[PDB]
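Trainee: Please see the structure below; I have some questions.
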Amino acid sequence: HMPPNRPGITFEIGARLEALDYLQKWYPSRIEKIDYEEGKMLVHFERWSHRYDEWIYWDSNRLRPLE
Amino acid sequence: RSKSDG
């Protein structure tokens, strides 16, 4: 499947955005992996261990542009 | 830095 177009975000590996972790805190983040079958992405919250990476659907409002 | 407490 193809990712949606959303302003301020590019859905590609290594692209940067802001992402809401499961504690509802925003962090500058990086797209690590994209699952194009499910439409979800592995998001890495910067300066956190990769054990805290989270899978977020690419149309989620847990993702927003990084200014 | 961790994300849970107990």
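Using Swiss-Prot numbers, chain B covers 140-145, in order.
Including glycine, each Cβ sits where the backbone N, Cα and C put it.
Reproduced below are the annotations present in Swiss-Prot:
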MUTAGEN   B:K142 to A  Loss of interaction with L3MBTL3 and DCAF5. Loss of ubiquitination by the CRL4-DCAF5 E3 ubiquitin ligase complex
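Are these features on the surface or tucked inside, and what are their neighbours?
Mentor: Under the DSSP three-state reduction, B:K142 (mutagenesis position) is assigned to coil, being neither helix nor strand. Of all Cβ atoms in the protein chains displayed, 13 besides its own lie within 10 Å of the Cβ of B:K142 (mutagenesis position).
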